[PDB]
Each structure stands twice: as structure tokens, then as C-alpha cells.
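> Handing you this structure, nothing more for now.
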Amino acid sequence: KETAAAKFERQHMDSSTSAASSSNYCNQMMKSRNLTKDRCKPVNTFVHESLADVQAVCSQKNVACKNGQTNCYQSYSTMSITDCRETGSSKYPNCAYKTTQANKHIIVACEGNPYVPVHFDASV
Ligand SMILES: O=c1ccn([C@H]2C[C@H](OP(=O)(O)O)[C@@H](CO)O2)c(=O)[nH]1
């Protein structure tokens, strides 16, 4: 059904907000993007840059993926992101998260034709 590329956009792209803002951002976004459907997804990152800029990372610095694969890339420029981390008192289906804004280089895995992001590996 949903392609890996489309899933990446649903899970990691949010260009509408320059920095997400609002302490409720993650609680609202993790739910709206259906990341709390089956379970409370532990951690998830939203990137506040244009789709084009994020897709372009696939042609940037080639770095090893955490899983050992070689199709991961690190952005040369830092990007505005928001990490969503589940709290301790968080109990499904009422998933709770802490919203933390940051400016770091992102690392994503890319594949396909067009060669686009299909997984968010890390931020550094
Ligand atoms: O800083 C991080 C680290 C991990 N994840 C993610 C990557 C995965 O989701 P994913 O392949 O769909 O993109 C999941 C399992 O690690 O959580 C983020 O969003 N940000």
C-alpha cells in the first residue's frame, strides 16, 4: 500500500513549521501522523526543511548506516528538526512525548528510482 518514500514523508517531514514550536507539538504530531496507531512509537524525528532539501541529502555525504548497510547519507548543512521522545508515564493509547527542537545534520537511508529517503537513521 504505502510506499517507503511516502511513509518517510508522513513520519519525518513537517515543512509547515520552521521549528515545530509548542510544547504540545509532539503529542499532537505523533498522533496526527499515525505514529501512535499500533503502539506508542518510542522515538521519531520531524524535519523542518523543504522536501526538496531533504531529498537532496541522498546525494550528499555517504556514511555507514547503523544497521551496517552503505546507503545512508549525512546532510552537509544543519537542518531544523524536532525529536519526539516518549515520556515515562506514557501509556498506550494515550501516548505522551517531550518536544525538543534542535539544529543538526541529519542522516537518512535512501533507495529506489527516484533515489529518495526511506528511513531516518540519526541526527548529529
Ligand atoms: O533520532 C532518531 C532515531 C530514530 N528514529 C527512528 C527511525 C525509525 O523509524 P523509521 O525506519 O521508519 O524511519 C525508528 C526505528 O529506529 O525510529 C528517528 O525518527 N529519529
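For chain A, we keep the numbers from Swiss-Prot: what you see runs 27-150, in order.
The backbone N, Cα and C atoms fix where each Cβ goes, and this holds for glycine too.
Feature list, courtesy of Swiss-Prot:
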- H38: active site, proton acceptor (ACT_SITE)
- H145: active site, proton donor (ACT_SITE)
- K33, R36, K67, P68, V69, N70, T71, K92, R111: substrate binding site (BINDING)
- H38 to A: Loss of activity (MUTAGEN)
- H145 to A: Loss of activity (MUTAGEN)
> Spatial neighbours of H38 (mutagenesis position) among the binding-site residues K67, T71, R111, defined as Cα within 10 A: which are they?
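Checking Cα-Cα distances against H38 (mutagenesis position), the binding-site residues within 10 Å turn out to be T71.
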> Of all the Cα pairs drawn from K33, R36, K67, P68, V69, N70, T71, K92, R111, the residues the record ties to substrate, which distance is largest, in Å?
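The two farthest binding residues have Cα atoms 22 Å apart.
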> Could you check which of the recorded positions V69, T71, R111, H145 have their CB within less than 6 A of ligand 1?
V69, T71, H145
> Report the same-chain neighbours of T71 (substrate binding site): residues 6+ apart in sequence with Cβ closer than 8 Å to its Cβ, ordered by sequence.
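Long-range Cβ contacts: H38, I107, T108, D109, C110, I132, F146, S149.
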> Between the recorded positions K33, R111, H145, whose Cβ has more other Cβ atoms within 10 Å than any of the rest?
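Going through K33, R111, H145 one by one, the largest Cβ count within 10 Å is at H145.
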> What Cα-Cα separation, expressed in whole Å, is found between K67 (substrate binding site) and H145 (mutagenesis position)?
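It is 14 Å, counting Cα to Cα.
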> Rounded to a whole number, how many Å is the Cα of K33 (substrate binding site) away from the Cα of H145 (mutagenesis position)?
9
> Would you kindly give the Cα-Cα distance separating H145 (mutagenesis position) and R111 (substrate binding site), rounded to the nearest Å?
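That separation, Cα to Cα, works out to 17 Å.
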> Could you say whether, by DSSP, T71 (substrate binding site) belongs to a helix, a strand or a coil region?
strand
> Applying a 10 Å Cβ distance cut-off over all chains shown, what neighbour count does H38 (mutagenesis position) have?
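Its Cβ has 19 other Cβ atoms within 10 Å.
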> How many neighbouring Cβ atoms, not counting its own, are there within 10 Å of the Cβ of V69 (substrate binding site)?
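The Cβ of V69 (substrate binding site) has 12 Cβ neighbours within 10 Å.
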> Can you tell me how far the Cα of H145 (mutagenesis position) sits from the Cα of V69 (substrate binding site), in Å?
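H145 (mutagenesis position) and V69 (substrate binding site) have their Cα atoms 13 Å apart.
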